[PDB]
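Colleague: Just passing along the structure, written as structure tokens.
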Amino acid sequence: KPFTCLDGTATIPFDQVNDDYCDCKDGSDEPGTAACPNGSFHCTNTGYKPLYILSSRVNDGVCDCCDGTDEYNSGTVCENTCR
Amino acid sequence: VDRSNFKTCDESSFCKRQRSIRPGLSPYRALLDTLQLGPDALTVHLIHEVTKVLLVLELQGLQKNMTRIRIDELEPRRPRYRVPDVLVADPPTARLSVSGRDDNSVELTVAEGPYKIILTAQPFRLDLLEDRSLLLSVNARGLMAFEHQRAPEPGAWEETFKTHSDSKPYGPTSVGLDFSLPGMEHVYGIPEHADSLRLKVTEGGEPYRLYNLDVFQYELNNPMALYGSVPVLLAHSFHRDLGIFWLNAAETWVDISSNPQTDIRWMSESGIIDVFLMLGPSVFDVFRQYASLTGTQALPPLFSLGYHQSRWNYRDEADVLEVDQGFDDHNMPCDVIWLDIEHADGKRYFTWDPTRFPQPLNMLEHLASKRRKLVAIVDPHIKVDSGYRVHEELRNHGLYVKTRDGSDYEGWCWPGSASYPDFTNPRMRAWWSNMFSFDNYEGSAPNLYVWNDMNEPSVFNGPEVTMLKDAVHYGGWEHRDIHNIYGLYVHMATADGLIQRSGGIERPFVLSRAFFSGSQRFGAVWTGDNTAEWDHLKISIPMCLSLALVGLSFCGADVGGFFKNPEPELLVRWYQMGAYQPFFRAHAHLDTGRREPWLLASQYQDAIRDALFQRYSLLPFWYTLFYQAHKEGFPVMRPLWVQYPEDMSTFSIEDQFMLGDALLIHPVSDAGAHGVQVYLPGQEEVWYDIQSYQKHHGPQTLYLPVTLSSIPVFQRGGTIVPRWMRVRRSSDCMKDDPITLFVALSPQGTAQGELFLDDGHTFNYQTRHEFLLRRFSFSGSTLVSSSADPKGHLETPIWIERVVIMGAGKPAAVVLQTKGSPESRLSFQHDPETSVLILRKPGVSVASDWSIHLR
Ligand SMILES: *[C@@H]1O[C@H](CO)[C@@H](O[C@@H]2O[C@H](CO)[C@@H](O[C@@H]3O[C@H](CO)[C@@H](O)[C@H](O[C@H]4O[C@H](CO)[C@@H](O)[C@H](O)[C@@H]4O)[C@@H]3O)[C@H](O)[C@H]2NC(C)=O)[C@H](O)[C@H]1NC(C)=O
Ligand SMILES: [Ca+2]
Ligand SMILES: [Ca+2]
């Protein structure tokens, strides 16, 4: 059952995936949070070109994705601007 | 510098007259039959034996180990100036009791002891003691000189400097007095000078000069007066600390001489003799004493402690937005972008160029969407233009400084012909504050802050590039009487403007060039127009340390140097130095090439990004040091001798400094350096290299190897430093993030540190007690979080995500206890080579009490 970092540096239970603490040197355990310094967040931008942003831009209060999915618990409510 | 544009002591008639008096028997004597003693003061008449002029001495013991001495004429032709608005309160007094008296002396006890004052009648002298220890003598060399006001001697009356004639209606009125400091060999302070931290003896040269002046291309290691003046001198020895605060706003010269004993002489153009003797005994006692008189450092809004990007000038709105986007495209944090004088309509302040900045509110809204701020320049000179509303209003209300003939003074400055508002007039200050309302300053918004430059005041065609000595201010006082507080009033009125525009809720951010005692209450200062050279990078340490010692903790120097083009290596080293100094701004002159940090080659960009990330991660530590400065009046940036007062090898160090009691910084400041000599003080002290975690025992000089990305920083054993390890694009983005605690164990296995948190920008910490002040303490295998101030409560999502312990062995288990939760087991990682233990995700609120036990 456990998760293995995409770089092979550690094996952790699934409960340490998106748990808002960085456990992988490549940041692969935190794709959905701002916890890893070298992670990436995927902007799905449904109906337009997808983009990846720095993990430090997830819930920073700034609208980075045109779909606004990077801001889900920050207090900034982002509007969909993909067109 | 063009030294011929600035007076030497021989070219200032009052300095030449005062300095010509050499040590001897004073002609002043106290008339003890006139002695009167009350609960608040002792008063006695003094007489000059030759001229028969009568003066009045008002001698006071004060609470917190201070003494105040005031001397004025008994029957003056006209009142002498007494400095207003610098003192924050009428200082609480201590009663003087006569414990001894004869025909030539009176011994006074302060309260119930141990301090005593001996007044000798002939020659007039004061001796200040603690029990049988003589601390200081006054008029010991008989250099007291009080030029009485004569009926309204080369240059004693009318006096010319170059083509400028000072009409000098009141003639010679200078005052001066000497102080002797037995056992003292090291003295500091009296900024602003581009000189050494430990002050030099002035015997064979010029005295130090305190006269706020705009000095173009100023040079290093000399006593010429620069932009600000703080008339406070500190004296340090192994045994004691003392301070002298000479409360006078006129041009002042300070002579320093050695014998072990240091003698100090103050010579001022006008006003009274008003001096505070701050008797310590520790340097922290002196800081508290001075803070009781002039207040403490205003708590900066958090964003102002981030990185500021400036130049003269960003071209237009598109350039500002491109610079903003450049920081984000290159993953470099930045809180503020600055707009110099070209943003205005032809240097009419409070306006916007209609081609370059047509939509300032839209520019401010875009910066607000990135959680960034802007700073706009507003100088205290107003273009003479009948179409300019600010000029028309000030002219119509008579709020400008006047010449003797009653006409509004007009000089030359950035807008060409300009007038100078009289900031000493309280109605002019009220008008100025009101001009910052969002309705009056059209195009401004809450994320727009202010920079006051040229507030000495700078007058391009004036004597010494400033205002005429005989210009007239509020109440009929001459410019010579008030000069050194003009800039402080500009700073004060601007800060009040930013507070009032928000309805009193938002903390201000104002940078000022000119300053005086009390300027710490209004914002930040910087060392002015420095140059892109290695020696100017080096001198930023003693200049900001001299300011820190006299209460001005929010100091910095232009990163990269203002004048000329720095080589990339120098720009990198300057970012690293600036990253560890309180006010961190890159700024550059009009004719320099662009130097936004992403314009350099990748190796240099990477070293600069590293320095920015270090600074941003340390913001919780910086904010806490500023909270301690605001509450106690203790400096943020400190000389090593403040922390190691008995280590005589630290007394003159100026290539290294400390931040609080926890970090020791030795920035690289030479081209092609491959190592630095770091002095790590302290008997039984340990220091951790914050990058490698290597432990070093003090006292020692360590030769540390360095590369381009190196910033030599050591954490003292016994301290706990808080950091935000998730570096984002600006401080607003980070201010609700989790904290990592860096625990550096002492040889006894202990450590402590504090953490201040609030909303980052309002006065709610003071009006609603909405803040947290935590104490973290480590001893005997347990780390504990407790409240350091139970009055402070704050709703915050901030939690503890990690603990890094340096100097720890490998535990078998790590247990966390917190009220309201069951006991928790934490995972950990340990490096046996460095003895570094990392505790994974404690997960506890920073507002809660908790304990972590190892084994
Ligand atoms: C106002 O002034 C008074 C008088 O100076 C001042 O009180 C004094 O404070 C000093 C501390 O600065 C006290 O000194 C201590 O004395 C005790 C013995 O009485 C010593 O044990 C202490 O030793 C420590 O420090 C030494 C180095 O200085 C170390 O060698 C040693 O290992 C210890 O760590 C220390 O010498 C002094 O006793 C009092 N004096 C009186 C009369 O109270 C007061 O703090 C000042 N107040 C303000 C508000 O400024
Ligand atoms: Ca994780
Ligand atoms: Ca975002």
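We count from 1, first residue shown onward.
Note: Cβ is positioned from N, Cα and C throughout, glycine not excepted.
For reference, Swiss-Prot lists these features for the protein:
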ACT_SITE  B:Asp453  active site, nucleophile
ACT_SITE  B:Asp529  active site, proton donor
BINDING   B:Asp214, B:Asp340, B:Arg513, B:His587  substrate binding site
MUTAGEN   B:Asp453 to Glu or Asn (Swiss-Prot position 542)  Loss of enzyme activity
MUTAGEN   B:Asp529 to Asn (Swiss-Prot position 618)  Loss of enzyme activity
MUTAGEN   B:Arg729 to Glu (Swiss-Prot position 818)  Disrupts interaction with PRKCSH. Nearly abolishes enzyme activity
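Help me picture where these features are in the structure shown.
Modeller: According to its DSSP assignment, B:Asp453 (mutagenesis position) is coil. Neighbour density for B:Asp453 (mutagenesis position): within 10 A of its CB lie 24 other CB atoms from the protein chains shown.
Around B:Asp529 (mutagenesis position), the same-chain residues at least 6 positions away in sequence with a Cβ under 8 Å from its Cβ are B:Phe216, B:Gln217, B:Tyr218, B:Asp558, B:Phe562, B:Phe563, B:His589.
In the structure as shown, the Cβ atom of B:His587 (substrate binding site) sits within 10 Å of 24 other Cβ atoms.
Close to B:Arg729 (mutagenesis position) in the fold, though at least 6 residues off in sequence, lie B:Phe327, B:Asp328, B:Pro333, B:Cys334, B:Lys370, B:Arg371, B:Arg372, each with a CB less than 8 Å from its CB.
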Colleague: Counting every protein chain present, what is the number of Cβ atoms, excluding its own, within 10 Å of the Cβ of B:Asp340 (substrate binding site)?
Modeller: 20
Colleague: Using only the Cα atoms of B:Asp214, B:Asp340, B:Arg513, B:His587, which the record gives as binding substrate, return the largest interatomic distance in Å, rounded to a whole number.
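Modeller: Result: 17 Å between the two most distant Cα atoms.
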Colleague: Please list residues from the chain of B:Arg513 (substrate binding site) whose Cβ is under 8 angstroms from its Cβ, counting only those at least six apart in sequence.
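Modeller: Residues satisfying the criterion: B:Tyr227, B:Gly228, B:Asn452, B:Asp453, B:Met454, B:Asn455, B:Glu456, B:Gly487, B:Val525, B:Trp526, B:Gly528.
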Colleague: Is any of the recorded positions B:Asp453, B:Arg513, B:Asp529, B:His587, B:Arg729 near chain A, in the sense of a CB under 8 A from one of its CBs, and if so which?
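Modeller: Only B:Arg729 pass the 8 Å Cβ test.
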Colleague: Within 8 Å of the Cβ centroid of the substrate site residues B:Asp214, B:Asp340, B:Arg513, B:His587, which other residues of the same chain have their Cβ?
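Modeller: The surrounding set, listed in chain order, is B:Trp312, B:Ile377, B:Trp451, B:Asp453, B:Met454, B:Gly528, B:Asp529, B:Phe562.
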Colleague: Which residues of the same chain, at least 6 positions away in sequence, have a Cβ lying under 8 Å from the Cβ of B:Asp214 (substrate binding site)?
Modeller: B:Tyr227, B:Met454, B:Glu456, B:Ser458, B:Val465, B:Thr466
Colleague: Are any of the recorded positions B:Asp214, B:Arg513, B:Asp529, B:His587, B:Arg729 near ligand 3, with a Cβ under 6 Å from it, and if so which?
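Modeller: List returned for ligand 3: none.
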